[PDB]
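**Q** I am attaching a structure below and will ask some questions about it afterwards.
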Amino acid sequence: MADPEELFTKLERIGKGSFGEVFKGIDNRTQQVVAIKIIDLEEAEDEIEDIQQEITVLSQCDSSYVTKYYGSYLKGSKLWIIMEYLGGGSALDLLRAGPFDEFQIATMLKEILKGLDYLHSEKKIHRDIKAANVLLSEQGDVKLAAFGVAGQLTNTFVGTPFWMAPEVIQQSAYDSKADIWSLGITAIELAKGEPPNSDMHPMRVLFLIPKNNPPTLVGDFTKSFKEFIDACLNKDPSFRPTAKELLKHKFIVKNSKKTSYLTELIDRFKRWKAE
Amino acid sequence: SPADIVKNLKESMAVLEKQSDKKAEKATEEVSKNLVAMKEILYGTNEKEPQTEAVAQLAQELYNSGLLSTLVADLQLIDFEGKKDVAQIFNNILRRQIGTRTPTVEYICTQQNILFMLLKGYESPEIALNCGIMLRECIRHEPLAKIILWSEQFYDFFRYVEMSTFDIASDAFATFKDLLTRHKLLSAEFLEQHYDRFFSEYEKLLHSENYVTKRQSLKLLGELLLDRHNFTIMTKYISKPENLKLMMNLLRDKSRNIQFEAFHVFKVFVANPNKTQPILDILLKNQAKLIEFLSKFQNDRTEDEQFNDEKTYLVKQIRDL
Amino acid sequence: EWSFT
């Protein structure tokens, strides 16, 4: 009996390019800003139980390194999923206004890694780790987008194979270590602005990833940065460090700073953009 | 030790019950550290294995303290991540056995009121979901499933699955589903022994304003009928003419999915080799408009083969009377 | 529209 259209106010679509299903909004009661996802359910018709599982899993997380779930509202047959909104923007959006310090990169990775640590311990995985899902508060807190969050035990897809681990591609038996692999790519991505083989055709990529040598960080970056990345990007999953282990890697430890300092980036972006 | 750890946790447990603030922030933090080392013993630290000797000695020191009953009785008082632990620890014990018999089952057979405390948890929104994870782990065992399905507190679901919170409504339906399904030979024994009242309340579900509730119930009706164990119920259902009156209308529903779901219950009435009079009274009176409907009904669904087979069939049936 | 009555 709760009408979400009265309860919330839909503002611009976060699918500023992307899903025509996610909007910035306001909780009319609290005035707190939220992200609102609207799912058709008629059009979906593919296991409401799936969409609900996707929610039960999300609702199980209370880490401040993964975006919060606030609840769901049914109007007719459209379902409003309300999630925590992040004013800073994404690492990918921030990148639009120039490159990052190894300090800034390491600060973020440290945070993401904590998210991942939390997620892994609950036998969960992320499944969509990429600069675009590294979100920031205006205060500079860093957290994983809810999009990816999933149970290990399980339109059911990813659109692009760039961040995908070679075993995942081979439909192979896979686990949390494939997240670790994506982190590796995300790193290269933060360092370079785009993942390895951006210019390539996604079909061709898919067959290179398992066949070729793992990609590597190239150019003016410290040895430990490169070494971090070479750690993540091991073809053999078992030879990939855990999240917890990576948290104490010379690159992280030598280069993390307070997350507050990340607001330099936010500010820079704000200064940069027109309008 | 596994012996003291339950004694160290029972004290901090009792302390929190019926309290504060300064000694509440300190005390409720203690229960947390307890519940983690608790869960640590049951999931093998980093020494690879849960020992199975330390896990055995721990397991007994639990029904004896009886803290489990009260732990559920005051779940609201625990913190989020602790509540998460509580279920995680509970879910281990419920499963563990020597091989021959599950001792947790026999223990809960004794302390009975522990089960319905969980079904009551559906009224606390801050505890509802947690409780779900426990009960659906509890329904897995036959002797625990016997207790709930045949209880008076069973018919509470019909407004639990209507609860204003969609999440909670859903989670309740998941248990509801799992009860009337899990042990089909147990579940079947319940339905003919209670047809009138059960289907009285169920009929309300199919009339719901809530789209999901409506859909999921109609879908769940389908599965319940198309079941080898529930044959005696389906026949008793596919003959009352009120049941067929409804389905026919649900086929006119604003929603594609709902209609299609209704069709699968509808077909079962019209496929009956032993149709009873009132059913034929309705089918004959509508004969003309029915062939007219099934001809046009979801033709877009071209590659559905079995569906179209079912359709061409239902028309022969209706045409030939 | 179905006819029942």
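By Swiss-Prot numbering, chain B shows 11-29, 32-333, in order.
From the backbone N, Cα and C atoms, a Cβ is placed for every residue, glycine too.
While the structure shown retains the original residue, Swiss-Prot records the mutagenesis experiment B:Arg240 to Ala with this note: Abolishes activation of STK11/LKB1; when associated with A-243. Annotation of the published mutagenesis B:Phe243 to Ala in Swiss-Prot: Abolishes activation of STK11/LKB1; when associated with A-240; the original residue is retained in the structure shown.
Let's see these features in context: how buried, what's close, how far.
**A** Neighbours of B:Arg240 (mutagenesis position), defined as other CB atoms within 10 A of its CB across all chains, total 8.
Less than 8 angstroms from the CB of B:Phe243 (mutagenesis position) sits no same-chain residue that is six or more residues away. DSSP gives B:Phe243 (mutagenesis position) a helix state.
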**Q** Note that 2 residues are unmodelled after B:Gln29 and before B:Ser32; then state the distance between the two Cα atoms in Å, as a whole number.
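**A** Between the Cα atoms flanking the 2-residue gap there are 6 Å.
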